[PDB]
Amino acid sequence: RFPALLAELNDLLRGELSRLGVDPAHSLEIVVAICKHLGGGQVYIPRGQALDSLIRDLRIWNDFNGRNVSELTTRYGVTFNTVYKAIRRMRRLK
DNA sequence: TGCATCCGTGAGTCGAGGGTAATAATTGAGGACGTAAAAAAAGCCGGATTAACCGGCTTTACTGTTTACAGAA
């Protein structure tokens, strides 16, 4: 499982470096670096699901300024309970 | 004892119209009492609203295996 996934990861890293102006071969260093600092065991790579919901609520209350909460339920289709919890959360943070 | 006098009795299934009518006075007063109309309950009726979720994906903690270079007749 490791070889093909590592190869694709290196391909994407070098593509992103080329897009950003960095030399693609520098990606090897990057992956080597992460291969030193990310080991320890077996765990699947996902995303920031907590951060995904965090930025979702961020966008929700950035678009929210009143009645457009209904538009929020029309934006993607979500509950008013989570929207109200997110509003209270944005009130909590300063 | 003969006489009038009175009192039940006497068929049955069926159909189609099925209702008609001699007569008659007005005032006044008084009160009851029904019925609309307009207003409070009051009773839901519409639209947002905070706290109950209970299956399910995603890491940590183990768990029985799966190979090629060092030890024993």
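Numbers in chain A track Swiss-Prot; the residues on display, in order, are 27-120.
The deposited model was determined using electron microscopy, 3.8 Å.
Even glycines carry a Cβ here, placed using N, Cα and C.
Annotation note: A:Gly65 (mutagenesis position) sits in a coil segment as assigned by DSSP. Cβ neighbours of A:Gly65 (mutagenesis position) (same chain, under 8 Å, six or more residues apart in sequence): none. Swiss-Prot gives this note for the published mutagenesis A:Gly65 to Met, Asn, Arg, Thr or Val: Complete loss of DNA-binding and transcription activation ability.
Sequence-distant neighbours of A:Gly66 (mutagenesis position) (same chain, 6+ apart, CB under 8 A from its CB) do not exist here. Looking at Swiss-Prot, you'll find the mutagenesis A:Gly66 to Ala, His, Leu, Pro or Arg noted as follows: Complete loss of DNA-binding and transcription activation ability.
Here Swiss-Prot describes A:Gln68 to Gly, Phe, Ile, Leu, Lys, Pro or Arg as a published mutagenesis experiment; the accompanying note says: Complete loss of DNA-binding and transcription activation ability.
One mutagenesis experiment catalogued in Swiss-Prot, A:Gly74 to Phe or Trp, is accompanied by this note: Partial loss of DNA-binding and transcription activation ability. The Cβ of A:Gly74 (mutagenesis position) has A:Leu80 as same-chain neighbours under 8 Å, each 6 or more residues away in sequence.
Where Swiss-Prot documents A:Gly74 to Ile, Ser, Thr or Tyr as a mutagenesis experiment, the accompanying text is: Partial loss of DNA-binding and transcription activation ability.
All protein chains included, A:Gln68 (mutagenesis position) registers 5 other Cβ atoms within 10 Å of its own Cβ.
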